[PDB]
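Encoded as structure tokens, the structure appears first; notes follow it.
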Amino acid sequence: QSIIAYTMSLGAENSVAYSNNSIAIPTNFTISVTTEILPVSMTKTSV
Amino acid sequence: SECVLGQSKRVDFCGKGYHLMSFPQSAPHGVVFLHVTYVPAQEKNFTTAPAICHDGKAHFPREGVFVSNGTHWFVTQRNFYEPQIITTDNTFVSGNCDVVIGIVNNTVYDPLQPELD
Amino acid sequence: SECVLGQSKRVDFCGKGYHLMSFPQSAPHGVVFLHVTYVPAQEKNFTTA
Amino acid sequence: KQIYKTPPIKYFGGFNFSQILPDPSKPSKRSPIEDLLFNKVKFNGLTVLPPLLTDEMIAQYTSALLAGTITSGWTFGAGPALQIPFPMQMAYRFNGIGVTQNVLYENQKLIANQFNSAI
Ligand SMILES: *[C@@H]1O[C@H](CO)[C@@H](O[C@@H]2O[C@H](CO)[C@@H](O)[C@H](O)[C@H]2NC(C)=O)[C@H](O)[C@H]1NC(C)=O
Ligand SMILES: *[C@@H]1O[C@H](CO)[C@@H](O[C@@H]2O[C@H](CO)[C@@H](O)[C@H](O)[C@H]2NC(C)=O)[C@H](O)[C@H]1NC(C)=O
Ligand SMILES: *[C@@H]1O[C@H](CO)[C@@H](O[C@@H]2O[C@H](CO)[C@@H](O)[C@H](O)[C@H]2NC(C)=O)[C@H](O)[C@H]1NC(C)=O
Ligand SMILES: *[C@@H]1O[C@H](CO)[C@@H](O[C@@H]2O[C@H](CO)[C@@H](O)[C@H](O)[C@H]2NC(C)=O)[C@H](O)[C@H]1NC(C)=O
Ligand SMILES: *[C@@H]1O[C@H](CO)[C@@H](O)[C@H](O)[C@H]1NC(C)=O
Ligand SMILES: *[C@@H]1O[C@H](CO)[C@@H](O)[C@H](O)[C@H]1NC(C)=O
Ligand SMILES: *[C@@H]1O[C@H](CO)[C@@H](O)[C@H](O)[C@H]1NC(C)=O
């Protein structure tokens, strides 16, 4: 609806609830799967 | 070699999270890695202390951290919340309660005496 | 990833000594790593078995 | 992912990190050491293009990494940031290299004071 321009944002802001006698420990977990792709070869050419 | 034929401790080398395992797939002129990772979830906050005093001696955890649920203190492992009672088989002794900053009073239970009534 | 977001056991990858922690700093067109290491000192000799 | 901030107090069991955290009394919000680091370093159809990221934006990535680490260690890189007191963070780090964790807890002041001079 219009090419708008803006100053990109670096990400959601978040404060860690730090104190001198507080800790946070997980009580559950998930198993994640992610992909990574890597090239290994090109076509062999001859002139 | 390092992601498929073994388990790596290298951060972000084998996916995002704690590396468990990886499976290769063939792609044209390339390779695809399926990275299986461990991700913790659903944290709760607790009060903690580095050591516990009992009989005038400082007790430190063998592995884990001391936590408090509001009224009682427990030992937990660092990666999953699973509390156990603080005993003499869970901890070791080193030094006196005069050098540790933030040490707290609690009871460390000895299994020997209630067996001997 | 390996020096700042975790603790490495790779020798000489994160400074000289036993790696404890690292702090990044920004430089123009580059990065500076402040490597914090553990270095033992003042050895004595003993007999062992 | 997120831009972390340190708490106002800025007192982590002694350890003094003021030389690596941003200086609030500056337009650039650089650290004291970053200010030194940047103080040492058109033609006939030729042009130089500007970077996509300004150096203010890069400083914000660095302060987020510093605030994450000092408050949650390495947990925020694998999931949610989990707070733990910093003195306890240092004790785990000695354990990872084969040193028993009472060496820090009984000598916390010595290690913090020696660190502060070494940095
Ligand atoms: C940990 O998380 C899983 C979900 O990711 C929980 O399992 C679900 O539990 C609800 C009941 O609370 C069930 O209705 C769902 O069917 C469960 N999901 C699966 C996939 O089995 C699990 O209970 C959580 N653990 C704790 C202690 O809260
Ligand atoms: C902290 O956990 C303890 C243990 O679950 C709770 O204390 C009670 O402990 C007695 C044994 O000494 C049990 O018989 C009760 O069932 C426990 N009560 C509950 C509600 O679990 C204690 O309540 C917990 N503290 C807080 C603040 O939740
Ligand atoms: C933890 O328990 C110890 C032992 O009971 C406490 O040490 C006592 O401290 C009081 C002062 O608070 C002194 O009058 C006693 O002489 C001490 N007893 C001994 C045997 O030395 C210690 O104060 C307790 N800590 C806290 C925070 O209450
Ligand atoms: C952290 O260290 C800085 C120095 O690197 C301290 O700031 C200096 O403190 C001395 C007194 O100890 C003053 O004379 C200097 O003028 C201070 N420098 C600046 C730039 O203000 C700072 O106080 C230390 N922080 C803590 C909590 O000890
Ligand atoms: C733990 O407490 C802090 C405030 O001290 C809060 O910001 C944070 O959200 C709490 N964490 C959880 C899981 O409730
Ligand atoms: C933590 O800091 C508060 C002040 O913010 C202080 O009252 C408390 O005693 C401190 N805890 C420790 C263990 O030093
Ligand atoms: C240990 O003894 C050897 C000789 O056997 C000596 O050369 C060395 O300097 C001694 N180390 C210390 C710390 O004294």
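To match Swiss-Prot, the residue numbers of chain B are left as they are there, and the shown ones run 1030-1146.
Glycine too: its Cβ is placed from the backbone N, Cα and C atoms.
What Swiss-Prot annotates here:
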| type | residues | note |
| --- | --- | --- |
| VARIANT | B:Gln1071 to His | In strain: Kappa/B.1.617.1 |
| VARIANT | B:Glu1092 to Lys | In strain: Theta/P.3 |
| VARIANT | B:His1101 to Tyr | In strain: Theta/P.3 |
| VARIANT | B:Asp1118 to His | In strain: Alpha/B.1.1.7 |
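In the three-state DSSP assignment, the secondary structure recorded for B:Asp1118 (variant position) is coil.
Residues within less than 8 Å, Cβ to Cβ, of B:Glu1092 (variant position) and separated from it by at least 6 positions along the same chain comprise B:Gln1106, B:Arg1107. Checking the variant positions B:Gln1071, B:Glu1092, B:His1101, B:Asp1118 against chain A with a Cβ-Cβ cut-off under 8 Å leaves B:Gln1071, in sequence order. Taking all protein chains in view, 12 other C-beta atoms sit within 10 angstroms of the C-beta of B:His1101 (variant position). With a cut-off of 8 Å between CB atoms and residues at least 6 apart in sequence, the same chain places B:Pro1140 near B:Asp1118 (variant position), listed in sequence order.
For B:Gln1071 (variant position), other Cβ atoms within 10 Å of its Cβ number 11. With respect to ligand 2, the variant positions B:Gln1071, B:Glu1092, B:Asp1118 contribute no residue with a C-beta closer than 6 angstroms to one of its atoms.
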